[PDB]
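Please read the structure below before turning to the comments.
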There are 4 protein chains.
Amino acid sequence: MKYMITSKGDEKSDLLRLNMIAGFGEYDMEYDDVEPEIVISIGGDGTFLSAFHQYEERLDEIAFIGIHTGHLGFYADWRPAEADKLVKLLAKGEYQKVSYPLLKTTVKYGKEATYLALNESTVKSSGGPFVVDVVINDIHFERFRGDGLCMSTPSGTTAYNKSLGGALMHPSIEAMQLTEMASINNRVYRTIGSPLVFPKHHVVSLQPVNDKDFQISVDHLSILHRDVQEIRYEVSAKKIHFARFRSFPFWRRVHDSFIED
Amino acid sequence: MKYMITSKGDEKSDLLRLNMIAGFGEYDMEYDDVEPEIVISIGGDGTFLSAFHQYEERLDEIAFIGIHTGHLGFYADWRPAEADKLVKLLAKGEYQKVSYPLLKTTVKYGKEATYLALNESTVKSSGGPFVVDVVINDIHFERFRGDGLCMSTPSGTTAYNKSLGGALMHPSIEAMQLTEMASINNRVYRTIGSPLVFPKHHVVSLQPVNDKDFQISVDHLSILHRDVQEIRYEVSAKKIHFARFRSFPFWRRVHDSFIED
Amino acid sequence: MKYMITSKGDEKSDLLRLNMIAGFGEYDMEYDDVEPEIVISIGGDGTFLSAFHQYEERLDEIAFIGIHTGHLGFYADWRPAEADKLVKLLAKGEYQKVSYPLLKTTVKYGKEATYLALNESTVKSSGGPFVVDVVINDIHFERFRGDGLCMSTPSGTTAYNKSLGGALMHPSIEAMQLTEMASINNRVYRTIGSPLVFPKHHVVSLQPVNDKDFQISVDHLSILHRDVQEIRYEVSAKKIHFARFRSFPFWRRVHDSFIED
Amino acid sequence: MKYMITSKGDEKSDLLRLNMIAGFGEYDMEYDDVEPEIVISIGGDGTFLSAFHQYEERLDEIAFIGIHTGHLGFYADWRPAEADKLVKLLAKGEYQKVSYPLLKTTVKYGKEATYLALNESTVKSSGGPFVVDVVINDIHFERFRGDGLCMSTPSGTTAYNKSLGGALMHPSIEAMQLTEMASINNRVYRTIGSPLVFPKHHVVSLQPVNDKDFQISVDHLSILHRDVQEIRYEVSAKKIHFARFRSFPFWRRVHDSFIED
Ligand SMILES: CN(CC#Cc1nc2c(N)ncnc2n1[C@@H]1O[C@H](CNS(=O)(=O)N(C)C)[C@@H](O)[C@H]1O)C[C@H]1O[C@@H](n2cnc3c(N)ncnc32)[C@H](O)[C@@H]1O
Ligand SMILES: CN(CC#Cc1nc2c(N)ncnc2n1[C@@H]1O[C@H](CNS(=O)(=O)N(C)C)[C@@H](O)[C@H]1O)C[C@H]1O[C@@H](n2cnc3c(N)ncnc32)[C@H](O)[C@@H]1O
Ligand SMILES: CN(CC#Cc1nc2c(N)ncnc2n1[C@@H]1O[C@H](CNS(=O)(=O)N(C)C)[C@@H](O)[C@H]1O)C[C@H]1O[C@@H](n2cnc3c(N)ncnc32)[C@H](O)[C@@H]1O
Ligand SMILES: CN(CC#Cc1nc2c(N)ncnc2n1[C@@H]1O[C@H](CNS(=O)(=O)N(C)C)[C@@H](O)[C@H]1O)C[C@H]1O[C@@H](n2cnc3c(N)ncnc32)[C@H](O)[C@@H]1O
């Protein structure tokens, strides 16, 4: 149906995009970057993340496909050489949609902003020490002191979460995972020191203790927030949908990205 | 209805057990340790684990309650001082049952044994180096070399799993978590180096590479298995049921066991 | 001889400082904050670090003493209640000096700045991804990608180094320790993934790969450096000297700060 | 002078050994496996460790050389293809000896055994839970509960130590490093949770708390010790000497074994 293609913008990805557009022109496929139903991202995982955020208001109407023109990017299902086969399979249709969970971040001030993450949302201080009270379902759980906190989706667990020692979670699990960045632990300061995995409908709230200014990232996007009263995390009701044309199981995707390929 | 009480066996737990039996005698409660419907464990988490295994064939007919006579044992909901209040609340009934997921381990030979775990199942070598191929849903994922592997239930994630760097998982999540014990990683040997969290219906199979003898633990119970062809892990269809008389959320239980109490 | 006293500046530390100055006035002790031979820091480890940096040009002429007015600060040897005993012991003299190793950081541009650290020197990016080549004694060792790097002195190993998973090193060992902050490791990116401990006379050089702007911290002090060609680390030839009046072994100091007190 | 050659015993290593013996026969080199001055190990690091232990009573009279016939074994300096060049260089002599530190383990009973380690000494329980008091220079430092403890030499820090999260230490540093295996940490049980690095002349003593039977390994060799009163660790006064014919710096050796080669 209606589709669009985003490109990383180097010569290789732009040319692949032009060639796929020409192939789509041989079928009943209209290029429409306002209301696409298929969004193809040609590049790396950053390109894919940007495509997701370009269309985060129409996630229920869109299925995503990623082509990696660099290394195997984690959200990519296709190598450039297979682009023509993808054009054909997509043109016919009847593919199967797979959905991954997303993370909702709410930032309250003294007003309210919400963000959606496909990989993770992180919070750090705007310069001074980072100290927050971590409140789970209204239960005061710990006072965190350290460099920051990372809350990850299942598909994000192989990203920043992994570098911070988090568990890799299969994306059929509707959960979010909280990991610590360089927590201090001594006689007077104590944190849990393990990643925490939360189900859908649990709410994790971070509440400032002294400083109220924080640097909050959502996927690639980092923003300074001033005068914050609360940062709230929960599994979103929204999901991202992928078009799948063949089996590529998550654990094989993990194997291919981290073990050998 | 029918109940029984297991005790750690020290003077404090035996006397509490005798006093609770006397209190139950004032209600319509028959002591029956063949077909109980309520199993009370008085001791620590080891006592509770032994009670679970004493009745693992009647898990669908039983609700468990733990009293800790030492430190706050993780599966315990009651301190000894509250025993009389428990007798009363239990006598009336109408309490709410909560269920935690369990782990099924299958060991195949050259014959087949199955075990059920509430905390975890671990595998180590019987003396020589431990090397196994890890196969996930028939996908060859890694060759593990190291000291051993631990597969944990959600409620077990605060136990051995935690010491091995695993994530703590809320027990409403029907999953199991695989953690590494001292994996070797160099130019020639590679493992994933993160805990892995698996949903229900995924099967993780360990397949021997050289040595076929393994020491397999299920909760406290360690057994030498010889001539092993495969060890298979999956989330069990069986669940353990707890009798709950008041709110004691898992994350508060974690707070009280690890942060402060 | 000549001494001075720095204070954290709260009411408790200022009053202790005034009372110690009055006690010193009863001996042959001149207050001199230009050329002291004894520097007393009253506060926490931050106060002590600031005192060290206030006098880093006269380290060979100075012995430091720390009083902690908060929790046991790691560099502190005295509680406030013992201040009068310290005045007396110090007045007589004949105490023993103990020396800890220090870290030299050199930052080269396209010009050169040097810094001395008692705890550690860290490097992060000024916004974009952090990528540096790590060169040890002119040997290209790894390309580091992640959040940053921390180089610690022995006495700093219980500070930020510890939170990053580094080893605690006894300060009689003339060494520095490099730890990673959230390194990425996948099929294409590889780091050593262990802390590294370097002897005196080894030089660790960080060399930019793309971005040349870095945020470099030395103890509490964080500075944006632009147009960096190289950051070089080595154990300094300079040492910090403490006045010791009684045994307080490093491993007891560690026990008291992290295990119980 | 007098030399001997140990072989892993596969066809490749036995033939290399025979060919080197024939080459040595063309010089003033006597084969003597009672009092060698050069010990050549042909195989892997296990072969090298066995050669070290075969001659641990004559370490001051011996220089070791390792040839790896498998992967780059860490203690190996030569590939098989260079064997003839080694014969020649060794025949002439005038090579430089390099020394690495060693670890002394003393096991006291209710009698005394001492062992020397090139990689590490580990202690685990003989079946039950492992609990020991850790005493550093007669200072009670922690009660360790977990799977076991590993004490490593500098050259051993890239071995089991590395898998347990220890730091890699340059072998010019006369030290030993203690790492934890799966320590338990909760409200009631506390360990330091970081590797500890000890200088020469510090003594680390492990003292049993309940069970007195332990499985103690020294390099590859694992032994059940019963009725143990104390296990004591210290940097040995003895050193192992390597014959070096060219530069192969430790950090390049680490790079080649863990980063790429
Ligand atoms: C620009 N990034 C796009 C992405 C991605 C991604 N998504 C997954 C995925 N879901 N699964 C597996 N691989 C995944 N990638 C891979 O991550 C590498 C990213 N490049 S980078 O980190 O060097 N960089 C900052 C340039 C690259 O290989 C890419 O294919 C943002 C993301 O970086 C992540 N990030 C930030 N700081 C990090 C840290 N210190 N360690 C590890 N990740 C870190 C964070 O998650 C953010 O959303
Ligand atoms: C006899 N154990 C009973 C239990 C339990 C338990 N269950 C949870 C829970 N679900 N949540 C939180 N606390 C939990 N406990 C607490 O664990 C301490 C156990 N005593 S012990 O490990 O010292 N020991 C071996 C005497 C004690 O406080 C108890 O209340 C067996 C279990 O030990 C575990 N175990 C074995 N080796 C371990 C390692 N190296 N590190 C950590 N745990 C280890 C393994 O899980 C096994 O099933
Ligand atoms: C203001 N700091 C002074 C100090 C110190 C110190 N020196 C040692 C020592 N040698 N041994 C043991 N305790 C030590 N302290 C203790 O560290 C706590 C510091 N307060 S703080 O980190 O919360 N903060 C930023 C307000 C406090 O208890 C103090 O007594 C700077 C230092 O923070 C360190 N730092 C920065 N980020 C950190 C992270 N994420 N985790 C851990 N440390 C971190 C870094 O080393 C810097 O030099
Ligand atoms: C038979 N080993 C000989 C050796 C060695 C060695 N010495 C160093 C060195 N100094 N530097 C870098 N590489 C090093 N090797 C490499 O270690 C691999 C060993 N094979 S093995 O561990 O699979 N095995 C048990 C068959 C192999 O590549 C070899 O070249 C005993 C040693 O294994 C170590 N060991 C035991 N359990 C371990 C764990 N869980 N993780 C990691 N190491 C473990 C322990 O140190 C013991 O002394």
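We're sticking with Swiss-Prot numbering for chain D, so the shown stretch reads 1-110, 114-264, in order.
The way this entry was determined, per its header, is X-ray crystallography, 1.7 Å.
Using N, Cα and C of the backbone, Cβ positions are placed for all residues, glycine too.
Taken verbatim from Swiss-Prot:
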- D:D45 to N: Only minor changes in the structure and a 10-fold decrease in the kinase activity (MUTAGEN)
- D:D45: active site, proton acceptor (ACT_SITE)
- D:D45, D:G46, D:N122, D:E123, D:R148, D:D150, D:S158, D:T161, D:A162, D:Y163, D:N164, D:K165, D:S166, D:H223: NAD(+) binding site (BINDING)
- D:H223 to E: Twice less active than the wild-type. Its activity toward DTA is increased 2-fold (MUTAGEN)
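According to its DSSP assignment, D:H223 (mutagenesis position) is coil. A gap of 3 residues interrupts the model between D:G110 and D:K114, whose Cα atoms are 6 Å apart.
Shown are the recorded positions D:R148, D:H223; of these, the residue with the fewest other Cβ atoms within 10 Å is D:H223. For ligand 2, none of the recorded positions lies close by, meaning a CB under 6 A from one of its atoms; the full candidate list was D:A162, D:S166, D:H223. Within the set of binding-site residues D:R148, D:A162, D:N164, D:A162 have a CB atom less than 6 Å from some atom of ligand 4.
In sequence order, D:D45, D:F74, D:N122, D:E123, D:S155 constitute the residues six or more apart from D:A162 (NAD(+) binding site) in its chain with CB-CB distances below 8 Å. A separation of roughly 16 Å, to the nearest angstrom, links the Cα atoms of D:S166 (NAD(+) binding site) and D:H223 (mutagenesis position). The Cβ neighbour count for D:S166 (NAD(+) binding site), using a 10 Å radius over every protein chain in view, is 22.
It is D:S158, among the binding-site residues D:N122, D:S158, D:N164, whose Cβ has the fewest other Cβ atoms within 10 Å in the structure shown. If you take the Cα of D:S158 (NAD(+) binding site) and the Cα of D:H223 (mutagenesis position), they are about 15 angstrom apart, rounded to a whole number. Neighbours of D:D45 (mutagenesis position), defined as other CB atoms within 10 A of its CB across all chains, total 23. Those recorded positions from D:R148, D:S158, D:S166, D:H223 lying by chain B, with Cβ under 8 Å from one of its Cβ atoms, are D:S166.
Of the recorded residues, D:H223 (mutagenesis position) and D:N164 (NAD(+) binding site) place their C-alpha atoms 14 Å from one another.
In the three-state DSSP scheme, D:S158 (NAD(+) binding site) falls into the helix class.
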